[PDB]
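Enquirer: Quick one: structure below, then a few questions.
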2 protein chains.
Amino acid sequence: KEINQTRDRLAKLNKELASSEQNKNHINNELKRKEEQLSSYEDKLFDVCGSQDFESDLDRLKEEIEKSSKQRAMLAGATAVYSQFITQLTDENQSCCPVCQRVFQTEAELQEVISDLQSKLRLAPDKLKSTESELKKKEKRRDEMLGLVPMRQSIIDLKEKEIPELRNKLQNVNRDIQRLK
Amino acid sequence: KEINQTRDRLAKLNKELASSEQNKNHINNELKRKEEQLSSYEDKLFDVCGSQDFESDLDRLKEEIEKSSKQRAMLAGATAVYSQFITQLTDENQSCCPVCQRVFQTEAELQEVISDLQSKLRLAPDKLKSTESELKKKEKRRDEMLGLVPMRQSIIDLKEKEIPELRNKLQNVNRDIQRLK
Ligand SMILES: [Zn+2]
């Protein structure tokens, strides 16, 4: 049985080496996925935050969103008001002022007042679009931030527990492989 | 050699069932946890926002926030424009009109105009407070659902990916078991 005993160990050792070799790839691939997963979170977190203080970035982002919308109000308000004035002074049979209700004594006046308002609104609709794009962009950024708040933990769990734990598994399996060869 | 072999078939089959039975337990305990985990996420999400359709409710809330904010923008702007008019005729001691720039000959006129602008604005504060209130409530609910986005992601991973995969491993393993016994 002596030769047969050694036949037995040799087979047993091969079954050990094969299953370790399996794990090594298995683990290696899990490590690869967890690292990519982390890498992605750090990229999104990076694209989304312009600083190290989250509560502050969010606070400063909120202030910007407030400025833009106040701007939006101005543009939107003036646009509507003047637009109405202009349509009163033209399409309606008013030869008078829309604010002080005073008749325009000469036709020259009427045109210049129309003329003044026409120019005051001259870039207004255009600026209102730009402001709306920036406002939309900011809010979207705000939305993503609020969604990354609750996996602060998860991103940290990968970096400090799971991934180093896996490298440790890969180390132990690598020790087992070298023990056999 | 017939008996010796028949015990042999029996040993292998018993060793298959033992390892299969093991899987059923391991797999079952995995399914038990994923199901609890899913169950808790669903309870939590529903307790925070009472939403049964998440992506659609959130998208619609966002649309409402957009319409309401657009409305208020135009209201506030328009109010600001007229407010400015009034402050021009008063605090700036201007005796001219802001639109047609025509001087006020009498204080009587000027007063009529001042008085005229104020009444146009008399309903403004009430509308502005109402609109900002409705809007504040929508935003808070939107912020809360935004904090639940990754929890909704987990719920979707559990319900559509992880748990059906496990139920399928339990199916095939159960068949493997029933085939031996
Ligand atoms: Zn006037």
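The residues of chain B that appear here are 585-765 by Swiss-Prot count, in order.
Method on record in the header is X-ray crystallography, 2.4 Å.
Each residue, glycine too, has its Cβ placed from N, Cα and C.
B:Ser635 to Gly appears in Swiss-Prot as a mutagenesis experiment; the accompanying note says: Abolished phosphorylation by ATM, leading to impaired ability to mediate DNA repair. If you look up Swiss-Prot, you'll see B:635-734 marked as domain 'Zinc-hook'. Annotation source Swiss-Prot lists Zn(2+) binding site at B:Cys681, B:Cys684.
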Enquirer: Take the domain 'Zinc-hook' (B:635-734) and count its residues per DSSP category (helix H/G/I, strand E/B, coil), listing them in that order.
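Expert: Tallied per class, the domain 'Zinc-hook' (B:635-734) gives 76 helix, 2 strand, 22 coil.
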Enquirer: Which of these recorded positions (B:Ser635, B:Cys681, B:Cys684) have a C-beta closer than 6 Å to some atom of ligand 1?
Expert: B:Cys681, B:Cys684
Enquirer: Return only the integer: C-alpha distance in Å from B:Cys681 (Zn(2+) binding site) to B:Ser635 (mutagenesis position).
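Expert: On Cα coordinates alone, these residues lie 54 Å apart.
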Enquirer: Which of B:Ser635, B:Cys681, B:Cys684 has the fewest nearby Cβ atoms, counting only those within 10 Å, among these recorded positions?
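Expert: B:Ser635, out of the recorded positions B:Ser635, B:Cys681, B:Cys684, has the fewest neighbouring Cβ atoms within 10 Å.
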